[PDB]
Amino acid sequence: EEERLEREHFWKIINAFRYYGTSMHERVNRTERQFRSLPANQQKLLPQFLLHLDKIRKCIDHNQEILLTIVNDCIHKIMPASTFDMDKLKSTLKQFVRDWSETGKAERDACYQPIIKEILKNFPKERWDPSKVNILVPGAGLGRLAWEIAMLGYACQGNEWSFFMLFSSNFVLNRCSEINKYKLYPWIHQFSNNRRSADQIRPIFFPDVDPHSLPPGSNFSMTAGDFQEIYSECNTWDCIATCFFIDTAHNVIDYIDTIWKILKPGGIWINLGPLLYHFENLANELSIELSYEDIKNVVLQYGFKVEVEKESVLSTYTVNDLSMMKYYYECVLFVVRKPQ
Amino acid sequence: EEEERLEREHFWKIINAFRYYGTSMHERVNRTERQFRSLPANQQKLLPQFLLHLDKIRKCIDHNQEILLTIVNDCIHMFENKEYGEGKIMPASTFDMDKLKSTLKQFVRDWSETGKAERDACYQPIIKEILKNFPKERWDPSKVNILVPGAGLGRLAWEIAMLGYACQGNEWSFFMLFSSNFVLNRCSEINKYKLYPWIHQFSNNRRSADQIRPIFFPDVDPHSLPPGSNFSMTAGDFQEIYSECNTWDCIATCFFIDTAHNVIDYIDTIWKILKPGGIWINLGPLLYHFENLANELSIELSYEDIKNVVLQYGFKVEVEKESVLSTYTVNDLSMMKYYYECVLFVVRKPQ
Ligand SMILES: Nc1ncnc2c1ncn2[C@@H]1O[C@H](C[C@@H](N)CC[C@H](N)C(=O)O)[C@@H](O)[C@H]1O
Ligand SMILES: Nc1ncnc2c1ncn2[C@@H]1O[C@H](C[C@@H](N)CC[C@H](N)C(=O)O)[C@@H](O)[C@H]1O
Ligand SMILES: NCCC(=O)N[C@@H](Cc1c[nH]cn1)C(=O)O
Ligand SMILES: NCCC(=O)N[C@@H](Cc1c[nH]cn1)C(=O)O
Ligand SMILES: [Ca+2]
Ligand SMILES: [Ca+2]
């Protein structure tokens, strides 16, 4: 039963990838119908408006071809997908920017470089054979952070639950070599807050780096499924690196429990992120929202020793740099050690 | 005669929403407690202050409800609203509860010392342009007519009136009108009131105390307008109220033109009602309030298109600055913040 319900969920996501163009063409048709409803004197003020909609339509069609390339390369009547899933699909396109485009570099350096520096600090070659250091990256997203860690020689495993992320990371990590071969239009659905009409249809390219350039003897892998269910072996991991991850929990205390169980004595958990609880005030969903002060008190009561704590680490997440409206986070970075 | 009744129906709908705040917020907190109480007992024992913290939030909810009932009491007994009448007790919608939460945050932006930094980024650039174009050496400020559409809680219109200009604020939303009538007419003592504008945010809290911290208002006495000043506020749609052409020396729009169903209609109204030689000062982003909503018209223009439309009307561009950084009802202690790269422009209707 559970295995087939997963197959039902599997096809539900395949269908969403295939419904992208339909969903976006309908949104552009709404904008076009409203423009044509305007008095002719106002339409005449904007002689490029309908042409610009045609450029958006071309970008939609291109994005849809990328999405089909992803869906085809992970297999070997399109029914209307839901609004929840089309939003997750739009976020997935933006994820290619953060994880695999030059455009996403400044974001990666704010989020990933502090984690990588702490791994290098705690697992130096003077003390460890890196190939024997087992590092787990739960909620690895499109896999760039786990990839960076494996590029250093550590045995790194990323884990991911979302098929949106697994289909896409499978494509980038296994069907991509040629730097910047591919092109996406990730901002075409934002019609607000554009300085210039061109900003909305601008492309991004990926991958900025060759994913098949892992060193000889690298140990990189990716698992599919609920982090809290896949990882049952206690005292297994040297290091767990969570990035924008622990606020995805129905109950973050369970995440902390799992991380404690599966770390080796002496192992470390590195965390960087905010506390945007993903199930907060969502209909009929468990969500325990803790302040950072409460999370620290749970961590201390568990027995972790605090080795690093920085608050107010500024970063963005899939930010559109040209947008007239932007979000940023004052993340917390901490490194805690399971006592040996 | 049908507007007379759909407006009345809307008025009591907003009153009822103000009265429903406590019920709504208390339900949210009761959901939090129920979910906490269903965790394993050993996890509950890791947080021995959690239930007491919910109790502090519940006290903040009651205090907020008291402020909202004071606003209600003030506007029900306002002579101007006798046309609205005096038998249903419906629960309010989620949309209106969201508008109530935004309304509490506006008090921070417009009438609290906590909001001073935000005001100085949005309101000072507008005010400097007014002083620049109607300097005291050459203009009797009391004969300069300045319209502030979408005035919200009114702080900007008030600041302009404080300088001596004949300033009128305009606002459509009953949430803003009820609250601004209360602040501008009844809050005559600095920092006498407080409210708890952040208690609804359970995410991105550094310390639990941050969620329940108060803000005080008003930071200035709104009745410290000097003798000779000329300050007023109108109720209703900017496009329907102002139909006389060639009336205003200056129109000042702050975080406003992106509320339009069709921003071209706003631009057209502004051009008609300015005196020849008058100026339109604008500062804000382009967050179109009706974008992608079923059965709502929304024309989303890039800033480039807005400037092109403005130029085609015959406005002359005198000031243009992009990337004017500002926040909007920002929670300074939150771990997640939004900001805007606004455009400031000053355009002149040719004489
Ligand atoms: N229980 C879970 N097990 C595995 N993955 C999860 C789980 N919960 C959430 N996720 C994924 O965690 C990721 C959270 C992302 N915000 C972060 C992605 C990535 N770490 C990044 O910084 O870009 C999402 O991709 C989720 O699909
Ligand atoms: N057609 C309209 N006529 C009058 N007021 C409007 C209209 N459309 C939107 N508003 C109000 O414009 C205001 C927009 C606010 N974002 C800005 C308020 C204020 N200018 C501030 O900067 O704090 C809201 O209070 C709206 O209720
Ligand atoms: N302005 C962009 C903000 C954004 O996309 N946050 C994401 C990712 C996130 C935030 N905390 C943990 N994961 C989301 O909402 O899921
Ligand atoms: N980060 C807080 C954001 C916020 O409240 N923005 C207002 C802003 C706005 C933009 N133009 C007119 N008003 C809204 O969405 O109504
Ligand atoms: Ca109690
Ligand atoms: Ca007084």
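Note that chain B is numbered according to Swiss-Prot, with residues 56-141, 145-409 shown in order.
Positions of Cβ are set from backbone N, Cα and C atoms, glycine also.
Note on B:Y324 (S-adenosyl-L-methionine binding site): other Cβ atoms within 10 Å of its Cβ, all shown chains, come to 23. Annotation comment: Swiss-Prot describes B:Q164, B:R167, B:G208, B:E229, B:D295, B:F296, B:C312, B:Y324 as S-adenosyl-L-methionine binding site, evidence class experimental evidence.
Applying an 8 A CB threshold to same-chain residues 6+ apart, the list for B:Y398 (carnosine binding site) reads B:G342, B:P343, B:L345, B:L383, B:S384, B:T385, B:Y386. The secondary structure of B:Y398 (carnosine binding site), as reduced to three states from DSSP, is extended strand. Annotation source Swiss-Prot lists carnosine binding site at B:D316, B:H347, B:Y398.
Annotation of the mutagenesis experiment B:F313 to A in Swiss-Prot: Impairs N-methyltransferase activity. In the three-state DSSP classification, B:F313 (mutagenesis position) falls within coil.
For the mutagenesis experiment B:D316 to A, E or N, the note given by Swiss-Prot reads: Impairs N-methyltransferase activity.
Quoted from Swiss-Prot, the note attached to the mutagenesis of B:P343 to A states: Impairs N-methyltransferase activity. Within 10 Å of the C-beta of B:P343 (mutagenesis position) there are 22 other C-beta atoms, taking all protein chains into account.
Taken residue by residue with DSSP, B:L345 (mutagenesis position) is part of neither helix nor strand, so it is coil. Cβ-based neighbour count (10 Å, all protein chains) for B:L345 (mutagenesis position) stands at 17. In Swiss-Prot, the entry for mutagenesis B:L345 to A states: Significantly reduces N-methyltransferase activity. The structure shown retains the original residue.
Here the residue is the original one, while Swiss-Prot reports the published mutagenesis B:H347 to A or F with the comment Impairs binding to S-adenosyl-L-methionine. Significantly reduces N-methyltransferase activity.
In the three-state DSSP scheme, B:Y386 (mutagenesis position) is classed as coil. Its Cβ taken as reference, B:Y386 (mutagenesis position) is surrounded by 20 other Cβ atoms within 10 Å in the chains shown. According to Swiss-Prot, the experimentally introduced change B:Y386 to F or W is described as follows: Reduces N-methyltransferase activity.
For B:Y396 (mutagenesis position), the number of other Cβ atoms no farther than 10 Å from its own Cβ, over all displayed protein chains, is 15. Here the residue is the original one, while Swiss-Prot reports the published mutagenesis B:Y396 to A with the comment Reduces N-methyltransferase activity.
B:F296 (S-adenosyl-L-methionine binding site) is surrounded by 25 other CB atoms, counting those within 10 A of its CB over all protein chains shown. Checking the recorded positions B:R167, B:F313, B:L345, B:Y396, B:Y398 against chain A with a Cβ-Cβ cut-off of under 8 Å leaves B:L345, B:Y396, B:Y398. Straight-line distance linking the Cα atoms of B:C312 (S-adenosyl-L-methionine binding site) and B:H347 (mutagenesis position), rounded to a whole number, equals 14 Å.
A strand conformation is recorded for B:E229 (S-adenosyl-L-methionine binding site) in the three-state DSSP classification. Around B:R167 (S-adenosyl-L-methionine binding site), taking its Cβ as the centre, 23 other Cβ atoms fall within 10 Å, counting all chains. Taken in sequence order, the recorded positions B:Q164, B:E229, B:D295, B:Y324, B:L345 that lie near ligand 4, meaning a CB under 6 Å from one of its atoms, are B:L345.
In this structure, B:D295 is the one among the recorded positions B:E229, B:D295, B:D316 with the smallest number of other Cβ atoms inside 10 Å of its Cβ. Separation across the 3-residue hole in the deposited chain, B:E141 to B:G145, is 8 Å (Cα atoms).
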